[PDB]
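Chemist: Below: one structure in structure tokens.
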Amino acid sequence: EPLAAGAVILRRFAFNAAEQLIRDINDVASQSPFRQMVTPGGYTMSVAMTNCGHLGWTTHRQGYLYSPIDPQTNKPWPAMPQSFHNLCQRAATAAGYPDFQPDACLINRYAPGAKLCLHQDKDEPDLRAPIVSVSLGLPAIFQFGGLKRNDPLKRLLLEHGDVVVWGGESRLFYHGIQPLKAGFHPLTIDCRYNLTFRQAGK
DNA sequence: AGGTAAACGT
DNA sequence: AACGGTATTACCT
Ligand SMILES: [Fe+3]
């Protein structure tokens, strides 16, 4: 059974690419550090985030925003690594989205206990483009629902190297990550990373 | 009009 | 601990 209409999980797709991806995560973070963002309502998110590519997702007092500039550094987000772009393109193609051209990559870091409550990826003006989501390090339970918050959730363990792609009918589906279980991974040690690729501009 | 933030009790 | 209330409003454009 496929994940959902327009959605697929490519298990261990990024396994072979993972070591390089993690080197590049470190490189990106060395320029735009991971930060736990504060919601408009004033709560600090448990996931630490950064971005690369032309547009980075951030919170603001007034809401969520894509910006070409990191509000923390006041500099552009780091360029999207070629390893990221190449893996994203290969995954998108395998998943049936050959023409996807991301301009934004959000990098998420989960420590034990860190979670991401159900939400929609909805800040992008062009909903034709899919989301490509790469998991690295410790395993996590991914919730994938529907268009409405109360729609039944599927729970999928995402393991190191797994890639999930959603788009088309499932583009705006609610999704999230359950509190990360403590553990060890030879490549990330004690955390999970996730790369989320999007086309956030025109 | 419409968009839209949302991360505690049972 | 899985599920669902809350935004059933209060603003901005
Ligand atoms: Fe998301």
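Chain A is numbered as in Swiss-Prot; shown residues: 13-214, in order.
According to its header, the structure was obtained by X-ray crystallography, 1.5 Å.
From the backbone N, Cα and C atoms, a Cβ is placed for every residue, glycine too.
For the published mutagenesis A:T51 to A, Swiss-Prot gives the following note: Slightly reduced activity towards single-stranded DNA containing 1-methyladenine. Reduces affinity for undamaged DNA. Among the mutagenesis entries in Swiss-Prot is A:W69 to A, noted as: Abolishes activity towards single-stranded DNA containing 1-methyladenine. Under the heading substrate binding site, Swiss-Prot lists A:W69, A:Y76, A:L77, A:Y78, A:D135, A:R161. In Swiss-Prot, the entry for mutagenesis A:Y76 to A states: Reduces affinity for damaged DNA and activity towards single-stranded DNA containing 1-methyladenine. The structure shown retains the original residue. The annotation 2-oxoglutarate binding site is assigned in Swiss-Prot to A:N120, A:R121, A:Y122, A:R204, A:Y205, A:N206, A:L207, A:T208, A:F209, A:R210. The annotation Fe cation binding site is assigned in Swiss-Prot to A:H131, A:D133, A:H187 on the grounds of experimental evidence. One mutagenesis experiment named in Swiss-Prot is A:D135 to A, and its note says Abolishes activity towards single-stranded DNA containing 1-methyladenine. Alters substrate specificity, so that the enzyme gains activity towards single-stranded DNA containing 1-methylguanine. Here Swiss-Prot describes A:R161 to A as a published mutagenesis experiment; the accompanying note says: No effect on enzyme activity. Decreases affinity for damaged DNA.
Map these features onto the structure and tell me what's around them.
Modeler: A:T51 (mutagenesis position) falls within neither a helix nor a strand when secondary structure is assigned with DSSP, and so counts as coil.
Taking all protein chains in view, 22 other C-beta atoms sit within 10 angstroms of the C-beta of A:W69 (mutagenesis position). Reduced to three states, the DSSP call for A:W69 (mutagenesis position) is strand.
Annotation note: A:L77 (substrate binding site) sits in a strand segment as assigned by DSSP. Here the Cβ of A:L77 (substrate binding site) has 13 other Cβ atoms within 10 Å, regardless of which shown protein chain they belong to.
If you draw a 10 Å sphere around the CB of A:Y76 (mutagenesis position), it holds 14 other CB atoms from the protein chains shown.
In sequence order, A:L33, A:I37, A:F96, A:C100, A:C117, A:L118, A:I119, A:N120, A:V144, A:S145, A:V146, A:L148 make up the list of same-chain residues 6 or more apart from A:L207 (2-oxoglutarate binding site) whose Cβ falls under 8 Å from its Cβ.
Over all protein chains present, the Cβ of A:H131 (Fe cation binding site) has 11 other Cβ atoms lying within 10 Å.
A:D135 (mutagenesis position) is surrounded by 15 other CB atoms, counting those within 10 A of its CB over all protein chains shown.
Its own atom aside, the Cβ of A:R161 (mutagenesis position) has 12 Cβ atoms within 10 angstroms in the protein chains shown.
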Chemist: Say we define neighbours as other CB atoms within 10 Å of the CB. Which of the binding-site residues A:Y78, A:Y122, A:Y205, A:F209 has the fewest?
Modeler: A:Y78
Chemist: Across all the protein chains here, work out how many other Cβ atoms are within 10 Å of the Cβ of A:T51 (mutagenesis position).
Modeler: 13
Chemist: Does A:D133 (Fe cation binding site) have same-chain partners at least 6 apart in sequence with Cβ under 8 Å from its own Cβ, and which are they?
Modeler: A:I143, A:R183, A:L184, A:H187, A:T208, A:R210
Chemist: Would you list, in sequence order, the recorded positions among A:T51, A:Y122, A:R161 whose CA lies within 10 Å of the CA of A:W69 (mutagenesis position)?
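Modeler: Near A:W69 (mutagenesis position) by Cα: none of them.
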